[PDB]
Amino acid sequence: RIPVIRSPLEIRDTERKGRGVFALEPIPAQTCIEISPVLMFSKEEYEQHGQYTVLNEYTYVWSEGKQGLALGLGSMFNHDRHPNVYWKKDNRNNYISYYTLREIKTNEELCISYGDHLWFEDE
Amino acid sequence: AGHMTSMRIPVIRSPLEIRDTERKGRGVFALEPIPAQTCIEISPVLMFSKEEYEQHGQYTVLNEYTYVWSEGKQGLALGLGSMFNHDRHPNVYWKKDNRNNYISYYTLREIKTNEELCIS
């Protein structure tokens, strides 16, 4: 259901800027670089408790007021105003897939939008 | 003396897959054999303070996934580390890096195609 995606990625973890995902070699546009299984929180447990933790910084809104944390590499992409990675949520199989918006050059950070949204590729 | 730290960590591309299991929910399975003592995953840990875990985090489904850490902290393994089922006869062991907040996972023995990789 979710096998290894052998993308040329590494994680940089610096005292300065924390963690981020960076390209080891060039990557073509529209390449699936990550499929993250999601840890799902019910609306009530997130509203009552989850939102008061560091979860708040990483989760993705989900259907019916649920809230998902992306496992795999998904929580490691930083947010940027000019993102080069976009995502798709899968409600049936509980994952999020990441893709490149354009050609990525080596040493570029992979970054997603600050924005969230609620539609699913499977709907 | 010295400077700020800086690490570049591989995303280990082990031949592993996530599948749903009947009894235990999602689990991690081998797509091909794997030698013993092979590093199959290095998971970044998202850390919860003692206080946010005791007040909030333990009341959520985090409670089912986190690893006890020093000083009443709890770590949630990102990467594949939260996806391994627990088993009485594990074929994977882990080590915590307390300096950097990672967990590394290594095969205890050779793994067969289609075997489920489990920790204790």
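Counting starts with 1 at the first residue shown.
Method on record in the header is X-ray crystallography, 2.1 Å.
Quick reminder: no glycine exception, Cβ is built from N, Cα and C everywhere.
Taken verbatim from Swiss-Prot:
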MUTAGEN   B:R26 to A (Swiss-Prot position 20)  Decreases activity
MUTAGEN   B:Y65 to A (Swiss-Prot position 59)  Abolishes activity
MUTAGEN   B:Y67 to A (Swiss-Prot position 61)  Severely decreases activity
MUTAGEN   B:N85 to A (Swiss-Prot position 79)  Abolishes activity
MUTAGEN   B:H86 to A (Swiss-Prot position 80)  Abolishes activity
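For chain A, the nearby mutagenesis positions by a Cβ gap under 8 A number none, drawn from B:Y67, B:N85, B:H86. Within 10 Å of its Cβ, the residue among the mutagenesis positions B:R26, B:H86 with the fewest other Cβ atoms is B:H86. The CA atom of B:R26 (mutagenesis position) is located 18 Å away from the CA atom of B:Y67 (mutagenesis position). In sequence order, B:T21, B:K24, B:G25, B:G27, B:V28, B:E116, B:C118, B:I119 are the residues of the chain that are 6 or more apart from B:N85 (mutagenesis position) and have a CB within less than 8 Å of its CB.
Residues near B:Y67 (mutagenesis position) in space but far in sequence (CB under 8 A, at least 6 apart, same chain), listed by position: B:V45, B:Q74, B:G75, B:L76, B:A77, B:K96, B:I103. All protein chains considered, the CB of B:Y65 (mutagenesis position) has 17 other CB atoms within 10 Å.
Cα to Cα, B:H86 (mutagenesis position) and B:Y65 (mutagenesis position) are separated by 11 Å. DSSP classifies B:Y65 (mutagenesis position) as coil under the three-state reduction.
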